[PDB]
Amino acid sequence: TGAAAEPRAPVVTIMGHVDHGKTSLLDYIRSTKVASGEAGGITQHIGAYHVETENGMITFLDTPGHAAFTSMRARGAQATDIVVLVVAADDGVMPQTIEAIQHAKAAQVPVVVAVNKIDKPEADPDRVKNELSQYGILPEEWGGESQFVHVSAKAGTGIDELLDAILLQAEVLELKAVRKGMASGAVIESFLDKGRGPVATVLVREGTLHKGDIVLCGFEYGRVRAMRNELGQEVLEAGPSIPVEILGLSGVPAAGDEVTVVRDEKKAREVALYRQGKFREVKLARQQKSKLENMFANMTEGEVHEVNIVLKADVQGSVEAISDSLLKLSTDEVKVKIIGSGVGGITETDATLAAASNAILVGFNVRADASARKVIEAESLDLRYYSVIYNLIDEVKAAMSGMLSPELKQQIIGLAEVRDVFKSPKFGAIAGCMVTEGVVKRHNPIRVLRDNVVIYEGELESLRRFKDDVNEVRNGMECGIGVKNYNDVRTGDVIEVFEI
Amino acid sequence: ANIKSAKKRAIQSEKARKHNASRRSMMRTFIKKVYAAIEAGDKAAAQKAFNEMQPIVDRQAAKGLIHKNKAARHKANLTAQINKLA
Amino acid sequence: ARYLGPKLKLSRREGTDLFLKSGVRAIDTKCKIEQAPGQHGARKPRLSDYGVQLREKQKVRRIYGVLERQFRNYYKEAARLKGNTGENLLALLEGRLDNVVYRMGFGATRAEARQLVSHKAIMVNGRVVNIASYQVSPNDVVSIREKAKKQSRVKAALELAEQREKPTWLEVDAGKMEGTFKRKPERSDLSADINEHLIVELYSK
RNA sequence: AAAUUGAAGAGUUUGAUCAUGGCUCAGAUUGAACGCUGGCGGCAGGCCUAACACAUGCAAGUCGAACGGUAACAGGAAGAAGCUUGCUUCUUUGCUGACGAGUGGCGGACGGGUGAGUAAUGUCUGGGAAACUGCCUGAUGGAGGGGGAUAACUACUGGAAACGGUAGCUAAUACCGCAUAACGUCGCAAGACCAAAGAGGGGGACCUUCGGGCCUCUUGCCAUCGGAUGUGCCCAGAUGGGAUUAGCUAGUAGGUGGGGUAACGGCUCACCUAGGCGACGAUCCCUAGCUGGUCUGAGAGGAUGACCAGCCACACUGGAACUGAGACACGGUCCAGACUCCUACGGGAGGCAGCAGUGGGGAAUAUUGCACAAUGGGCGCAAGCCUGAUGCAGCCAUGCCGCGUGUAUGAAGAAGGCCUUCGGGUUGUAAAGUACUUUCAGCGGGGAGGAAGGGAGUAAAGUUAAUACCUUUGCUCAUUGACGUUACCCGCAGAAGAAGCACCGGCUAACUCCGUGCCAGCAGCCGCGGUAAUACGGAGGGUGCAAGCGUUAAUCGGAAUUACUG
């Protein structure tokens, strides 16, 4: 209330094809350079960092661009007032970059861009402008108000222009916020900690906070125990501009959503439980449909063989995002499904979950609990943690590829022609043979054919030469053969034995 | 130690420990001289040694290094034995 | 915490008038008094021994407006107290303020009297008592407080009261709208088709 | 006067019966959970599981009236100046209000947490004799004269950090001699031997080296004998089960002597005797903290040991002692182990079973809150500082208790629903209508108590050279509440914002229709379901409870079904 309007620091997100040195732009401004200090060499996580530079104040947010992160780039666009798209003259435009174009226009967020490489001689700006000209986005001096910036990103060259454009682009549009009032906003990323407990990184649209104030995120509710901002361990107050990690919530909330503070917690309890009921009702609803959808007691074909996986990732943002990419590798032949996606770490009921149905237990980042090790070490299971999602997406596929059992044809072991049949009481017949090629074996299957068509098929029961009854006969050595359930032996036909 | 005074107490108790150790070692020495005389059968050496020992088992009692009763037994015990021989 | 539904149903189930309405009307012109509620009211209960005990306890509870928990606690206290337990139960009920307010005629019903109490219209010894179950003692003086004295409910209530049998153990001044709980009522003061010993039997088994 | 003056039975074996005998129900109780539902308040309760592991804050300090002291901030000052001549900013100097770091004193052995270990260096009951015991207390005397050090600091230097190395230098209520020394210790006695410390408040002649002397009172220090409280020790009885455990024991049992403890003692050692325990249960094995009490039962019993209080034991695991009146130390030390954190790679650091909080386990158990205002603890002469003890607040229907969710009037008794032999019955005075009330929630207004003290002055007594000071007791003045928007009282608006849960075949309070058809399903026990199902599922109606109601779990009861009573 009061309709108080105060200026704020613009929240900016950056998108692109992987490798435009999107991270480098931030770290150089931050004077940090945390890049390539982490596993994978690339940024697989989202974070927001506010810096203090003239003129005024500005904060930076970044999301990696990959086929896998469909959700993160979608949510990051609508939350930010200004979007930046990194582009390289060497890279040009790529299908991941055009994917970022749609997120800029659909979120009706104004866009400014920067050329990443002025250092390399084979890199030219004119190529970037013209090729992206075809797309309505990124006009330059054509009356489309969009401005291009040329930065070294390694050289650390201004930048002066890019920074100015960003400040100006936020300046030309009216900045609306309020210093005091009812706090509200969105959640960047949520994860689970062992000592601290469940936490969330929250952008506050209206900037206000207090240790005693009750906060409600999604269907989760609770009082804030403590506040943490970036490196700073404790902050007393937080404005609509700078982001602050929230702590003390009941449980790990959704990867992102609208958060609203309330006066009293008791009034907010019924509301939070109400959202759970709807989410549970649709959960059972989608459960009944998928099972009844087949309209039959089983699958019409032999794809029934499937693989199960168990996943718990430390961060809440990943489990929803990478699972979508994990359902992309799914095929009709082998079906893979996720069971019991966790908010973090590992637990007794999780190891029990993998005990009932055979599955691989994997985590984006996790450590084994003291009670967890006892169960995993006892029963036969597999515990594998992966720093990057790419090494994970490859091996799950590997697990699936192995599952397959296809025999498309075998290699004959030997081929033999039979002559001068003999009579035996046990098998009913013994066909004298002469091996023309290869080696005949006992338990290997055979194909009996006459005039190129197969008269009969079977697997050898007895291979006997003379009274020796040897298990193996080479080529051009007299040999003997008999089999059960074969009535008629005729000369001129050839028996083909083949290994499997 | 974690607390300010806890740190200080450990320092003081170590000083006291080295103080007490020194005086206590001295005292037992002068007690042992008496038992050694006794075991060699000399009245005089053992009485003489008892007279040097007396004031210091008494003093260390007054000073809390030992209790009064300990000082007394030592004097009682040695006195018993030395008299029993000469 | 209070029975809020239809009242004559209760009378109809127990087979008697429970005085849950003012008494301005012959009860038989307001309901089918001699028939239980429901589709099968005409049906007769060939009623077990447990049944007669239950219904008698219900009857007394429904007269005084007491739910089970409080009434059981009333039995416990009657039992603990010296002298006949059954009679002690009725002393305790009859000593309730909502009840006494009704008997002095300040309320047309115990329900109405209870509302008077809850709504801070009743004083005991010139002190405001607003809880219905307040136990009233010999020599206490309960009164309508000055501001509640012009309520027309109270005048009507005192008129009807004047037409009921007049209780011995209360001295009521209708003009002042004050009255005095002289003494605990004896057993002989209270209706004789209440079977306390049945209620006593129900709660000992 | 009163204060254990109290005790129920039902269903189910059979065609039926009586007996036998188990199963099952009605009852109370719970640190509960789950399902449906959910308005307010008072009081209580809240990790029963992993004695699993823990990020972060906080949970033990305080005294300048013991001491050298200034680095912070605060004034003050010869003298620098802000100078617009009384307002002042900085250079200086501990001059003082205070106070970081340091020595020193007292407290860190209490308060708080847990129940792992322990069938006995435990607990309970009742007794013993060989002992110590800070602070507080009564008694009687000391409190003399000296000495060598040291942290801080200064200079030089090593470390990433933690924390060091050299040499200087200095104080004390730190530390040590010497004297003094009995109603003390040793000794038959004669004799021999043992301690200490100052610091403040005020002041009359008197005066100096202007520090004080000296006068005076407060307080601390030493000795010895007591009191009080605390603690150590010893004996007897009782305090779980198992013989599908019957033998156990070399410090073992005792004796002598030396040593040892605060003290008795195989506590320890040497020597000697050959004992000691055990079917009245030793040894071994399993389990477990004990009690007051708690729940149940008419009782006798049975079950049990959260919350409150007493004792014990433990403090990451195993071991150890140092300091101290007290510890083998919950936020001390050392060693070893398990584990974790920091690191510039060389080295460091830590222990939530304190209060919050986190991960984990689980069917399941709360906020990283406010305040020292009150009671109580530590330090201090005090003022005061510290106190996650405690007082309070938040969360959860977890339980107990209270209250509300309206009161009265309202008939051919409407519409709708339900049953019906279509006559009518019912839901039902229920609803609508009509008046009427306003608790509680909402909103404004006012306003107890938990506050005793402590602070300035004042006056009187005891003091004393003294009207100082000190201390006690009266007087006035101005003040101290985290809870707090307190309890409670007054006003405003309108029935307005406040009803669900299980059950209805017998046991067992509550019956009909439709659907289904040995299916779908119910089910505490018997037992329901194949065309009339009061037993399934829906409906209408009804019964029982009610901010709860059901289901599950759990102890005792009924069970005279371990029977001492019986």
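Here Swiss-Prot sets the residue numbers for chain A, with the shown residues being 383-882 in order.
According to its header, the structure was obtained by electron microscopy, 13.5 Å.
Including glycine, each Cβ sits where the backbone N, Cα and C put it.
The domain 'tr-type G' annotation in Swiss-Prot covers A:389-558.
Positions annotated as GTP binding site by Swiss-Prot: A:398-405, A:444-448, A:498-501. Sequence-distant neighbours of A:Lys404 (GTP binding site) (same chain, 6+ residues apart, CB-CB distance under 8 A): A:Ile396, A:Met397, A:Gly398, A:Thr425, A:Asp444, A:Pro446, A:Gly447, A:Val468.
A:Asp409 (variant position) falls within a helical segment according to DSSP. For the natural variant A:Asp409 to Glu, the note given in Swiss-Prot is In strain: IQ489.
Applying an 8 A CB threshold to same-chain residues 6+ apart, the list for A:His432 (variant position) reads A:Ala391, A:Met439, A:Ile440, A:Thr441, A:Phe442, A:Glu612, A:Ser623, A:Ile624, A:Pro625. While the structure shown retains the original residue, Swiss-Prot records the natural variant A:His432 to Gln with this note: In strain: ECOAU9326.
DSSP gives A:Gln490 (variant position) a coil state; it is part of no helix or strand. Here Swiss-Prot describes A:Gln490 to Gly as a natural variant; the accompanying note says: In strain: ECOAU9302, ECOAU9306, ECOAU9307 and ECOAU9309.
Swiss-Prot gives this note for the natural variant A:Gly684 to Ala: In strain: ECOAU9306. Its Cβ taken as reference, A:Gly684 (variant position) is surrounded by 7 other Cβ atoms within 10 Å in the chains shown. In the three-state DSSP reading, A:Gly684 (variant position) counts as coil.
Geometry remark: A:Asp401 (GTP binding site) versus A:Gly684 (variant position), CA distance 43 Å.
Closest by Cα distance to A:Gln490 (variant position), from the recorded positions A:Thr445, A:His448, A:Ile500, A:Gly684, is A:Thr445. Across the fold, the C-alpha of A:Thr445 (GTP binding site) and the C-alpha of A:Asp409 (variant position) stand 14 Å from each other. Taking a C-beta cut-off of under 8 angstroms and a sequence separation of 6 or more, A:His448 (GTP binding site) has the following same-chain neighbours: A:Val400, A:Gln478. The DSSP secondary structure for A:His432 (variant position) is strand. Of all the binding-site residues given, namely A:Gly398, A:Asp401, the one with the smallest number of surrounding CB atoms inside 10 A is A:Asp401. Among the recorded positions A:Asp401, A:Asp409, A:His448, A:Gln490, A:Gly684, none has a Cβ sitting under 8 Å from a Cβ of chain C. Taking Cβ-Cβ distances under 8 Å and a sequence gap of 6 or more within the same chain, the neighbours of A:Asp409 (variant position) are A:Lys415, A:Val416, A:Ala417. Mapped onto three states, the DSSP output places A:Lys404 (GTP binding site) in helix.
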